Amino acid sequence: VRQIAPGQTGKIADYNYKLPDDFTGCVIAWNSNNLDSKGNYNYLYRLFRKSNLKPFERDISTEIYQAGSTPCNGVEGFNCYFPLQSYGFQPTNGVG
Amino acid sequence: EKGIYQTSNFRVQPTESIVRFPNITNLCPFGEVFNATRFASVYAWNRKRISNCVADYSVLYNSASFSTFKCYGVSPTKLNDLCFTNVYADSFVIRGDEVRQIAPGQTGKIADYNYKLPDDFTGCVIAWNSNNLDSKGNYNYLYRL
Amino acid sequence: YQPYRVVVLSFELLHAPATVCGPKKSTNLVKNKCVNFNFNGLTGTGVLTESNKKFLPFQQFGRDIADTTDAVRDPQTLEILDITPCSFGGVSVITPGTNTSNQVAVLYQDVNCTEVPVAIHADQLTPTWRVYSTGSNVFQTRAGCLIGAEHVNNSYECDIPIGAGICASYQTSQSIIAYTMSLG
Amino acid sequence: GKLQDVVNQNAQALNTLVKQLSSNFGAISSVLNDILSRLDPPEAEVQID
Amino acid sequence: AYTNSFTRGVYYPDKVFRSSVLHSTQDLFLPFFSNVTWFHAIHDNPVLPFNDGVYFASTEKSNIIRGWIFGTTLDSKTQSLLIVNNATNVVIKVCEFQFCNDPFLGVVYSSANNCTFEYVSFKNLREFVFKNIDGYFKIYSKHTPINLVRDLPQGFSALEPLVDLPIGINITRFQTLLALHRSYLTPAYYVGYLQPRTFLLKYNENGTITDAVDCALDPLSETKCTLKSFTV
Ligand SMILES: *[C@@H]1O[C@H](CO)[C@@H](O)[C@H](O)[C@H]1NC(C)=O
Ligand SMILES: *[C@@H]1O[C@H](CO)[C@@H](O)[C@H](O)[C@H]1NC(C)=O
Ligand SMILES: *[C@@H]1O[C@H](CO)[C@@H](O)[C@H](O)[C@H]1NC(C)=O
Ligand SMILES: *[C@@H]1O[C@H](CO)[C@@H](O)[C@H](O)[C@H]1NC(C)=O
Ligand SMILES: *[C@@H]1O[C@H](CO)[C@@H](O)[C@H](O)[C@H]1NC(C)=O
Ligand SMILES: *[C@@H]1O[C@H](CO)[C@@H](O)[C@H](O)[C@H]1NC(C)=O
């Protein structure tokens, strides 16, 4: 939640949601362990991107990541990555 | 009106962006640690003094013998900037299906004798796959349950 | 049933002196042209040139009376380079007044007239500006490089001063001239 | 000596102006690239100001 | 057991070349005409403090002084530091030495384990400026001839930056190590200390500290410091 702010870093702020530095608005957040847990494997987020986002840009593309120098195609093999992984939500976990 | 008027400025712009630095010449002993002929257990430890050692991390990644890399504190592209003090490495032996069980806050099979850790110890993983030297009398290793 | 093994890399930082990290690889050095440079951390912009200075083998760079860096040692070939700034100056427009004409001449302070179409970005300009970057009306004053005025050998009174004895005026088609001024 | 004082006063004033570029005025550095290589421009802006 | 320095003990404070420049510096220096202790070993190695720097000078005939033990507690509990020259090379090893009450060399002594790192590199006067700032350890030195009886001279020569070390310990006290022929185990050199001062260094054509002025020596040297010139 600290990454939803102007000029913050982290993989939510570099790869998913980039607020501009000259932002005018509000950011509102609340704990939702009532409904969003039980795990759940459709709340995803991106781990890999070849360059950072600009302010207010989204991206949907399941291109496998060139993380090995030699290329791979279509199939995740060696040093090939599907960029969307999930959150493991379970109500036994501590807050954070 | 008639006169002379100072209106603008001009400036010649640069063309290149050259980089000069000393010779990368203090190489590190990367050869007698993981290309050696004797390895350890969780029973036995080697605490090594990795210092006065400025050598690369790319062949630790871009070679064809180490399998898995997922790493939170740094991206493999910029290994050049971040420079670490008190570098420590210790060798072990773990069976096959215990890959994904050393992680920040991990409760798998081996959390109590392979020292479960939060993300105080940030760093990547290196996964060499032996296929010939481990194969066939080499029961020298130790473990407690 | 595979002898698996991964090693996690070390703990926290800003903690002690010499560290353990990767290489800092180098580009080839190029001279006599305006470049961006990085010599062991010291960053600037300027023109490099082999110097007639020689200093003691523990010294890395030089400074002058006002603490400006004006020499540097290459950390591979232990040679002493000079640093001079890239060319800058003012741009001044000579007009006879809009209620009389609309033709102008341009003075570029402290350049040669061959260095002008790269000092200004003439290919990135309006074609009506590329008139005043090259041509046949080109005169080298001590005030700079005058472009757009005809250098004659008469002497008149000063009308629009330029500097170091040179003036300009609107004279008879009609044009703008540049002459040494007469004292009487 | 009256002509020498005009040369000395003008040359001393220009040396004071150039030596004032080594002051940080309360910022973390007086070099403008070192602020732009160790901070991000939310609060690197307030150090350049 | 006390003499003065005159102008002895100034070093190069940074790696910047200057020429025909008077420059004003604010570092840890040895003040001019100060009180330096005198230890002669003729018939004497105590556990002297390291406050914020130590000047050392020791002239010899036949190479008796070897090196220095630094550290904090001197009890084989805290990290200690060491230098020994052998007429082969130099060794600077940062072990946790088991210590004795007379650590000379024999005509030798090493109880070193749990170490950190290591490095291998009359007509005499041999000067040394030790310093431990920001987790570093610097060493400045020069050796030079003499023409005198026994005293420190009144010439001028500036000391070069020999070797900086990445140590990172806490340091409080030190002790020298010089040898003697017979081994007596029980179960000649000056020392001055550095203070924060302000100096005015003169650089010549090729760039060498030729003169200096201590700006707090006397009221005439304060006038040279204000006008930034050597003549008033
Ligand atoms: C650095 O390596 C180059 C090899 O191209 C050599 O010419 C140069 O002398 C070296 N500099 C040193 C060792 O300081
Ligand atoms: C310029 O001249 C015209 C006629 O030639 C006149 O009408 C006009 O007022 C003049 N401009 C000014 C600013 O006086
Ligand atoms: C202009 O060009 C001439 C070439 O004849 C050169 O000698 C001179 O130094 C130049 N003047 C400058 C760059 O101010
Ligand atoms: C001025 O005299 C010089 C002498 O070389 C001549 O070359 C030049 O063309 C003359 N200019 C004019 C316009 O009289
Ligand atoms: C320095 O040595 C002189 C020797 O004459 C002595 O009188 C003096 O007390 C000592 N200390 C100081 C601070 O001058
Ligand atoms: C400085 O160097 C020059 C040339 O290397 C030499 O002639 C001169 O004697 C040197 N020493 C000085 C100026 O003290």
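Per Swiss-Prot, chain C residues shown: 505-676, 689-700, in order.
According to its header, the structure was obtained by electron microscopy, 2.7 Å.
Heads up, the Cβ atoms here are built off N, Cα and C, so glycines get one too.
Experimental mutagenesis at this site is recorded by Swiss-Prot as C:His519 to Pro, annotated: Increased resistance to human covalescent sera neutralization. Reduced to three states, the DSSP call for C:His519 (mutagenesis position) is coil.
The annotation that Swiss-Prot gives for the mutagenesis experiment C:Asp614 to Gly reads: Increase of pseudotyped VSV particle production ex vivo. Increase of viral load in hamster upper respiratory tract. Produces more infectious particles when cultured in primary human epithelial cells; increases replication and transmissibility in hamsters and ferrets. Reduced to three states, the DSSP call for C:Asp614 (mutagenesis position) is coil.
Per Swiss-Prot, mutagenesis C:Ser673 to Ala is noted as: No effect on O-glycosylation by host GALNT1. All protein chains included, C:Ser673 (mutagenesis position) registers 17 other Cβ atoms within 10 Å of its own Cβ.
Quoting Swiss-Prot on the mutagenesis of C:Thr676 to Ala: Partial loss of O-glycosylation by host GALNT1. Within 10 Å of the C-beta of C:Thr676 (mutagenesis position) there are 6 other C-beta atoms, taking all protein chains into account.
The note that Swiss-Prot attaches to the natural variant C:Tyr505 to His is: In strain: Omicron/BA.1, Omicron/BA.2, Omicron/BA.2.12.1, Omicron/BA.2.75, Omicron/BA.4, Omicron/BA.5, Omicron/BQ.1.1, Omicron/XBB.1.5, Omicron/EG.5.1. Taken residue by residue with DSSP, C:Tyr505 (variant position) is part of neither helix nor strand, so it is coil.
Here Swiss-Prot notes a natural variant, C:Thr547 to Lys, with the remark: In strain: Omicron/BA.1. Cβ neighbour count for C:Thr547 (variant position) (all protein chains, 10 Å cutoff from its Cβ): 13.
For the natural variant C:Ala570 to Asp, Swiss-Prot gives this note: In strain: Alpha/B.1.1.7. The structure shown keeps the original residue. Other Cβ atoms within 10 Å of the Cβ of C:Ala570 (variant position), summed over all protein chains shown, number 14.
Looking at Swiss-Prot, you'll find the natural variant C:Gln613 to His noted as follows: In strain: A23.1.
DSSP assigns C:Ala653 (variant position) to coil in the three-state reduction, outside any helix or strand. The Cβ of C:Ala653 (variant position) lies under 8 Å from the Cβ of C:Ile598, C:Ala609, C:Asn641, C:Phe643, C:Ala672, C:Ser691, C:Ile692, C:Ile693, C:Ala694, each of which sits 6+ residues away along the same chain. Swiss-Prot lists C:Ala653 to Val among its natural variants, and the accompanying note reads: In strain: 19B/501Y.
Cβ neighbour count for C:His655 (variant position): 15 (other Cβ atoms within 10 Å of its Cβ, all protein chains included). According to Swiss-Prot, the natural variant C:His655 to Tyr carries the annotation: In strain: Gamma/P.1, 19B/501T, 19B/501Y, Omicron/BA.1, Omicron/BA.2, Omicron/BA.2.12.1, Omicron/BA.2.75, Omicron/BA.4, Omicron/BA.5, Omicron/BQ.1.1, Omicron/XBB.1.5, Omicron/EG.5.1.
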List only the single closest residue to C:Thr676 (mutagenesis position), chosen from the recorded positions C:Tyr505, C:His519, C:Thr547, C:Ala570, C:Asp614 by CA-CA distance.
C:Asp614
Using DSSP and collapsing to three states, where does C:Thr547 (variant position) fall: helix, strand or coil?
strand
Nearest-integer angstrom distance between the alpha carbons (Cα) of C:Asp614 (mutagenesis position) and C:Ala570 (variant position):
23
Helix, strand or coil at C:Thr676 (mutagenesis position), per DSSP?
coil
Can you tell me which of the recorded positions C:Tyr505, C:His519, C:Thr547, C:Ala570, C:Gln613 is spatially closest to C:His655 (variant position)? Compare CA atoms only.
C:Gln613
Let me check the 10 A CB neighbour count of C:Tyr505 (variant position). How many other CB atoms are there?
7
Rounded to the nearest Å - Cα separation of C:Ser673 (mutagenesis position) and C:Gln613 (variant position):
19
